[PDB]
Each structure stands twice: as C-alpha cells, then as structure tokens.
Amino acid sequence: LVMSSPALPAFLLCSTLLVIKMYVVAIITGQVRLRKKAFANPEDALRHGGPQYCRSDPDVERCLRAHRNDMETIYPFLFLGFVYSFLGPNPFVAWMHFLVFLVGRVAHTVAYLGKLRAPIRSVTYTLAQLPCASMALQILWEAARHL
Amino acid sequence: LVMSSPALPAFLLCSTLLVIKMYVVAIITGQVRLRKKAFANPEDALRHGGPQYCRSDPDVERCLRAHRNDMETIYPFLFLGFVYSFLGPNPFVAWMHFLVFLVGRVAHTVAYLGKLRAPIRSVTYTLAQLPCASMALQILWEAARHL
Amino acid sequence: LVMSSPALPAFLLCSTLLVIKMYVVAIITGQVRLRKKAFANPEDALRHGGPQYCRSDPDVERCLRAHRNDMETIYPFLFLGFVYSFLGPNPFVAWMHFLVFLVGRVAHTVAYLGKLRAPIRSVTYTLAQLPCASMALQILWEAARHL
Ligand SMILES: CC(C)(C)C(=O)N[C@H]1CCC[C@H]1CNc1cc(Cl)ccc1C(=O)O
Ligand SMILES: CC(C)(C)C(=O)N[C@H]1CCC[C@H]1CNc1cc(Cl)ccc1C(=O)O
Ligand SMILES: CC(C)(C)C(=O)N[C@H]1CCC[C@H]1CNc1cc(Cl)ccc1C(=O)O
Ligand SMILES: CCCCCCCCO[C@@H]1O[C@H](CO)[C@@H](O)[C@H](O)[C@H]1O
Ligand SMILES: CCCCCCCCO[C@@H]1O[C@H](CO)[C@@H](O)[C@H](O)[C@H]1O
Ligand SMILES: CCCCCCCCO[C@@H]1O[C@H](CO)[C@@H](O)[C@H](O)[C@H]1O
Ligand SMILES: N[C@@H](CCC(=O)N[C@@H](CS)C(=O)NCC(=O)O)C(=O)O
Ligand SMILES: N[C@@H](CCC(=O)N[C@@H](CS)C(=O)NCC(=O)O)C(=O)O
Ligand SMILES: N[C@@H](CCC(=O)N[C@@H](CS)C(=O)NCC(=O)O)C(=O)O
C-alpha cells in the first residue's frame, strides 16, 4: 500500500511523473522522425517516402541523447528513491529530495530539447544528481550497519 | 513474499520473462558481432581477425536498437507494474495489463530483429505502451490522493 | 525496513555501490569530453572553444559503451536482486550471488575503460550474468508456482 511509509506517496508521484515525461520524449522522438523524414530502419523509410529517408538527423539524435540521459539518471532514481522512502527519513527532507530531482530533470529535458545555452543543461543535470548522491550514501550507511 | 498481493505472481512471471528476453537480445548481439566480424572495440577486433574488423554493421546496429528500445520500455514497466501490483487492482484486469505488455514486447523484438514490414513494429510498441500508460495514471491518482 | 529479509542488507549494499559506480562512469565521461574537447552538442562546443569541438572521440565513445553496458546489466540486477532477496534464499548463497555480480561488474568497467586485452572484458560480463540468470530462474519458479 502507498501509506507503507510517510515519504512513499511523494516518491511515487514524482517518479511516475518522470516516467510519463520519458514517454513524452519517446513520442516527441517519433514525431520528429516523421516530420524530418529521418528513420533508423529501411522498412520504416520505404513506408514513408523511400530508402533515402533511412538517414540520421541532428534533431532526432538530440532527442535520443535526452532520452538516453533520462535512462542514465531517472532509472537509478526509481531504485534509490524507493529504498530511501522506507529508511524513515524526515518527511519534508524526503520531499525536498524528490522535488529537486523532479524539477531538475524536467528542466534538463527543456534545456536539452530547447537547445538552451551552456551550461544550463549541465547545471540541471548536476542539481538533479545531488539528491541522488545523498540518497545513495544514506542507503549505504543503513545497509552496511545491518550486515 | 510473492503472495503479498494477488497480482504480484503474474507481474513477477511476465517481468522476469521479459528480463530473460533482454538477455537473449544481448546474446544475439554478441553472436551477430562474431558472425559478421563487426566489433566496437579494437581489442576485440585484434583477437578476432585484425583491426579492420573494428567496424559498424547494419545487423549489429539493429540488435542494439532493439535492445535500447527494450531499455526505454521494459525498465519503466518493471517499476510501474511492481507498484501497480500493490494498489489492489482487479486480478483479471491486472493480468490483462501484464499479458498485453508481455505479448506486445515479445512481438516487438520479433518484428524488429525479423525486419518485418512497417508499421508492424510501431504497432507492437504502441500496444505495449497502452497498459503502461494505464498503470502510470492509476499510480498517479493513488499517490496524489495520499499526499 | 532493511531487515525485512536476511539477504536484503547485502543486496542494498552491492546495488547502491554499483549505482555509485555508474555515476562515476558518467563523471568520467564528462571529464573526458572536456579534456579531449569532444562534445555532442553545438551549444556545449561553442562554450568550450568553438563549433569544431562538436565532434566524436574514441575515448568518449568507449565511456558511453561502458555506461550503456552498465544499463543493459546493472538495471536488471536492481530488479532481480530485490525480488530475489524476498524469496528466502540461503544467506550465504544470496551473498555469493550479489558479490559475484559486484566484483564482475567493477572488473568489467576496469577492463573496458582500461582497454584490457580480449577476452577479459567479455569474461567479466559473462561471470556477472551468471548470478543474474540464476536469480531470474529462481524468481520464475516461485512466481509460476504461486499462479
Ligand atoms: C509515437 C510513435 C509510435 C513513437 C511514432 O510516432 N513513431 C513514428 C516513427 C516511425 C514510425 C512512426 C509511427 N507510425 C505508425 C504507428 C502506428 Cl501505432 C500505426 C501506424 C503507423 C504508420 O506509419 O502508419
Ligand atoms: C555472449 C557474448 C559474451 C555477448 C558474446 O558472444 N560476445 C562476443 C562479442 C565479442 C566477444 C565475443 C565473446 N568472446 C568470448 C567470450 C568469453 Cl566469455 C570467453 C572467450 C571469448 C573469446 O573471444 O574467446
Ligand atoms: C560532471 C559533468 C557535469 C558530467 C561534466 O564534467 N560535464 C562536462 C561535459 C560538457 C559540459 C561539462 C560541464 N560543464 C559545466 C558544468 C556545471 Cl555543473 C557548471 C558549469 C560548467 C561549465 O561548462 O562551465
Ligand atoms: C517533457 C518534454 C519537454 C518538451 C520541451 C521542448 C522544448 C521546445 O522548445 C523549443 O525548442 C526549439 C529548438 O528545439 C526552439 O526553436 C524554440 O524556440 C523552443 O520553443
Ligand atoms: C527473443 C529474441 C527474438 C528472436 C527473433 C528473431 C527473428 C528472426 O527472424 C528472421 O529474421 C531474418 C532477418 O533478420 C529473416 O531473414 C528470416 O526470414 C527470419 O526468420
Ligand atoms: C569505477 C570507474 C573505474 C575506472 C577504471 C579506469 C581504468 C583506467 O586505467 C587506465 O586506462 C588507460 C587507457 O584508457 C591506460 O592507458 C592506463 O594504463 C590505465 O591505468
Ligand atoms: N552520457 C553522458 C554522461 C555525462 C552527463 O550525464 N552529462 C550531462 C551534463 S553535461 C549531460 O546532460 N549530458 C548530455 C547527454 O547525456 O547527452 C554524456 O555523454 O554527456
Ligand atoms: N527511441 C525511439 C523512440 C520512439 C519509439 O520507441 N518508437 C518505436 C515505435 S516507431 C520504435 O520501435 N522505435 C525503434 C527504436 O527505438 O529503435 C526511436 O528513436 O524510435
Ligand atoms: N550491447 C552489447 C551486447 C552484448 C554484450 O553485453 N557483450 C559484452 C561482452 S562481449 C560487452 O562487454 N559488450 C560491450 C558493449 O556493450 O559495449 C554489445 O553490443 O556488445
């Protein structure tokens, strides 16, 4: 049940929103492929104009990079945040961890796909990693002391 | 324990089968690399014929795309389906969610690696995403109402 | 709580260390990008010397491959190992599963980024996959018998 720990509802809200955000990136990628006529597969290209459309595109590649960075960061959060929710952290402190990650990651996607000037994207990445590092260390201590 | 919720055994069966399915894709990728003599690393190439075999191959790239799409879809399911199992959904309805994803994703890999005509692969992707979207929204409501 | 099962603390220790190890790979990737002046984005390149630095680099690509292989292997472990911890396995046997994966994966990153001769990296990959396959099969039987 969602009320297994005081921090769990907040974690589940933020995590699920971020999963949906990743799904949005996937949809955008597909739409960009269609609009720019840039497909990764010959079977896709032949359906949508001909073999010349099996090609790379800078905007498609950008979408893929944003999606991959999401996989490099959001997936670890899904694990760390879940475990962290059951360590009995301060409700407000836990909320701040999840919110900083949520805001940081949404901002990251906006900065990436919106082609915002450096180092905006890099800063959003680093900001979002901070609560992840914090949770990781807290889990390490709790796990180690229970060995 | 597996009987913590009525939907959990079905989720664990489908998810673990899909993880194994991803492992199979990894093995296939390696086998294709060896057969087509197309390695990503100079150290691999020098062991298997010479430096000229550090090269890209369309079939290897296809395998990597299928594997990456798995990571973009199956990993979120592992999270969403687990949480969803504990929300007390209708046993049959939950089973249908997991089965549609399982069948959709297996079909996706067959359509991708088998080079089936468009839009077969795209349809299997979309079909499998439907129960994921459904579970995501259900988790959102449950999490939000417990805040 | 961490003491929900005898195997859980060991799992959480190994998994969190591996997540941190992935974060280290991400940091290394960024550092290599800066040192070799090889950026994936024009906005990054213009900040760090000019448009000519939006380019690929073999060392950066190697870092990305190591990170991707981590995503292909460590993420499934996070799921499998968590579920496996609650199946009531022998404490020592469970510990061995987690340790073999931890050692195998750390060795994999060292072998990859350190450019060690073949088949060292391939062996570390295979070694680490063994406990994952073992856990997957055990989960399959437990899930199937509870249907
Ligand atoms: C949202 C996604 C699916 C990611 C997207 O927009 N993908 C695009 C990239 C290449 C294929 C294209 C989608 N094409 C189709 C998809 C379906 Cl479900 C049915 C019919 C077609 C068709 O081509 O008629
Ligand atoms: C199933 C996997 C491991 C993914 C696969 O078939 N990988 C292939 C891609 C490039 C390396 C090659 C596997 N090579 C080896 C692997 C081991 Cl464990 C021992 C010895 C060798 C050898 O080269 O003698
Ligand atoms: C550790 C990471 C963030 C992955 C890394 O070393 N990334 C490098 C790859 C390209 C951008 C570069 C980091 N640049 C910055 C990052 C911040 Cl938080 C603030 C200012 C700058 C700056 O450029 O002044
Ligand atoms: C959850 C998905 C987040 C969507 C954020 C997309 C940001 C789009 O932002 C757009 O980027 C374009 C360049 O790509 C610019 O030309 C436009 O000025 C800008 O509005
Ligand atoms: C879990 C892994 C799923 C394996 C599905 C592989 C589908 C292989 O399918 C094969 O594809 C070839 C083109 O690649 C065709 O030439 C063959 O006719 C076809 O049998
Ligand atoms: C958790 C991250 C693991 C870091 C392992 C990095 C291994 C670095 O190893 C280095 O590799 C270089 C080639 O890249 C060689 O030139 C050096 O001799 C070697 O020391
Ligand atoms: N895989 C990443 C590792 C480092 C990283 O996550 N960097 C952040 C901040 S510079 C980023 O937004 N990278 C862009 C990307 O991953 O495409 C990369 O190659 O850049
Ligand atoms: N990363 C995906 C995002 C969109 C997506 O998942 N599309 C589905 C249906 S067209 C797909 O099978 N993509 C092929 C792939 O990911 O390689 C892509 O580039 O296509
Ligand atoms: N995606 C992998 C699938 C197979 C795999 O995981 N192989 C192992 C052992 S050869 C590996 O270290 N691959 C290197 C990599 O993924 O970049 C690949 O292309 O090689």
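We number chain A the same way Swiss-Prot does; the residues here are 6-152, in that order.
If you're wondering, the header gives X-ray crystallography, 1.4 Å.
Using N, Cα and C of the backbone, Cβ positions are placed for all residues, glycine too.
Per Swiss-Prot, the features are as follows:
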BINDING   A:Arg38, A:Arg73, A:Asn74, A:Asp75, A:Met76, A:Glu77, A:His113, A:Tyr117, A:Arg126, A:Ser127, A:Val128, A:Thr129, A:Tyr130  glutathione binding site
MUTAGEN   A:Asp49 to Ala  Loss of prostaglandin-E synthase activity
MUTAGEN   A:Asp49 to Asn  Loss of prostaglandin-E synthase activity
MUTAGEN   A:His72 to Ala  Reduces protaglandin-E synthase activity by 70%
MUTAGEN   A:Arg110 to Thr  Retains 17.8% of protaglandin-E synthase activity
MUTAGEN   A:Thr114 to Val  Retains 21.3% activity of protaglandin-E synthase activity
MUTAGEN   A:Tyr117 to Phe  No effect on protaglandin-E synthase activity
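If you measure from the Cα atom of A:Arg126 (glutathione binding site) to that of A:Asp49 (mutagenesis position), you get 32 Å. Rounded to a whole value, the Cα-Cα separation of A:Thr114 (mutagenesis position) and A:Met76 (glutathione binding site) is 12 Å.
Candidate recorded positions A:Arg38, A:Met76, A:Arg110, A:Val128 yield A:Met76 as lying near chain C, with Cβ-Cβ distance under 8 angstroms.
Working note on the binding-site residues A:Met76, A:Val128: by count of other C-beta atoms within 10 Å of each C-beta, A:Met76 ranks first. Filtering the recorded positions A:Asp49, A:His72, A:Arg126 for a Cβ under 8 angstroms from any Cβ of chain B leaves A:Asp49, A:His72, in order along the sequence. Between the C-alpha atoms of A:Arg38 (glutathione binding site) and A:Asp49 (mutagenesis position), the distance comes to 10 Å. Across the structure, A:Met76 (glutathione binding site) and A:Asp49 (mutagenesis position) place their CA atoms 25 angstrom apart.
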